[PDB]
Amino acid sequence: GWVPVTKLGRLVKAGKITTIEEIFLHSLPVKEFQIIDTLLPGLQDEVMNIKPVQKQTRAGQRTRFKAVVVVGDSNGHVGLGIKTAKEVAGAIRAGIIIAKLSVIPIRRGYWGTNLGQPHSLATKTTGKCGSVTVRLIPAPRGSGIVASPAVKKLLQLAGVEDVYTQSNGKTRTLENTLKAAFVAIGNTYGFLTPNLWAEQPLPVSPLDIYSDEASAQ
Amino acid sequence: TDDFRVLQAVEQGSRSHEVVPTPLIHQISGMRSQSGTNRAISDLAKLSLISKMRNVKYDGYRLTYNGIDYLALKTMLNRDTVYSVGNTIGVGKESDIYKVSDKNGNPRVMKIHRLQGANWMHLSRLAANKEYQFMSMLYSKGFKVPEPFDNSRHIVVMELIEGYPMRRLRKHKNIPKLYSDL
């Protein structure tokens, strides 16, 4: 049994929040991966890289392991986590955890018409990390993912079906590339379109409707 | 010739830096493959001619007193000296004295000097050179003294002399001339 320590966490444990769309709606900082695990039960991780790094720690040459892990729904919820640890499997597990924490949604949209489900993205987007820039362009239906297999796998863990990609910079260093692609798919909920010009009233948080609950006793 | 020449090369691969790593003994030798260098260093270490200092992220090779004198023997192969080694007469403080023999068969005296990494070797070298020059000064002035053959960098090889100390000498017949002499 998991006990929370945060009042977001004991809201999530109380069954008072159903989806993460409240948390995504209210820009909340998450600090409990159990929230992500209880709200994304069909969240499927995948390791991207495990690599031994040789440390020099207080006259000791040792071997730790850098694990770059991506978690991701088959719908539009992605997460990236990079972790160095003394063991392989501990680095795997804590990289999974860090990817559970940094889950962001995506806005996958249409190309051209308005039929069925959104398959491609909704606009062009761009992410940068290091010198790696990744540019995402919408694609017609059934065109696959034109991307390098790391980036392609990070997009397959998003439910992005159709996208053209172009990069620039030294894309050899794959963690800069995955971070830049992660920024590019995070910025899709960041570009204001005319179909979202409609003024909306500000809804209240769960922090005050459920303020009498979930307080530290 | 060749193995002694490469051992002279790693002897000359000592007067470059401090405690010498593995790839410098790989490359100063300039030999063909991993075979000759690594199996030579292992033959050194198993005969205690070299030692391993592993200071963090840094392999290095520590020469003890053992794997030097061969080169001196090679240095004395150059200068017509000793072929057979070993008969202990006298273990002194700053030298160990042995009775040896040449290819010619005459017995000689081998004073090895042990006075690490550079300074034991180098101070034995300075001691041997200083004593060789003092012997040269005594023989140049004309003092009756043993004749030096060579000073193989830190091991002095000289002649043997048929003498016995005066504590076991009762007297001679010409005592006042011996007093005038002394």
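We're sticking with Swiss-Prot numbering for chain B, so the shown stretch reads 13-127, 147-213, in order.
Every residue, even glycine, has its Cβ placed from backbone N, Cα and C.
Annotated ATP binding site per Swiss-Prot: B:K123, in sequence order, evidence recorded as similarity to another entry. The DSSP secondary structure for B:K123 (ATP binding site) is strand.
The Cβ of B:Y73 (mutagenesis position) has B:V31, B:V32, B:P33, B:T34, B:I37, B:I53, B:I62, B:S63, B:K64, B:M65 as same-chain neighbours under 8 Å, each 6 or more residues away in sequence. Secondary structure at B:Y73 (mutagenesis position), taken from DSSP and collapsed to helix, strand or coil, is strand. B:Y73 to H appears in Swiss-Prot as a published mutagenesis result, with the remark: In RIO2-1; nuclear export of ribosomal 40S subunits impaired; when associated with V-186, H-210, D-364, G-371 and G-417.
B:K105 to I appears in Swiss-Prot as a mutagenesis experiment; the accompanying note says: No change in activity. Within the same chain, no residue at least 6 positions away from B:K105 (mutagenesis position) has a Cβ under 8 Å from its Cβ.
The 10 Å shell around the Cβ of B:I186 (mutagenesis position) contains 26 further Cβ atoms across the protein chains shown. Among the sequence features in Swiss-Prot, the mutagenesis site B:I186 to V is noted as follows: In RIO2-1; nuclear export of ribosomal 40S subunits impaired; when associated with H-73, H-210, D-364, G-371 and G-417.
DSSP assigns B:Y210 (mutagenesis position) to a helix in the three-state reduction. Record note (Swiss-Prot) on the mutagenesis of B:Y210 to H: In RIO2-1; nuclear export of ribosomal 40S subunits impaired; when associated with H-73, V-186, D-364, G-371 and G-417.
Note: the Cα of B:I186 (mutagenesis position) and the Cα of B:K123 (ATP binding site) are spaced 6 Å from each other. In this view, the densest Cβ surroundings among the recorded positions B:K123, B:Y210 belong to B:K123, judged by other Cβ atoms lying within 10 Å.
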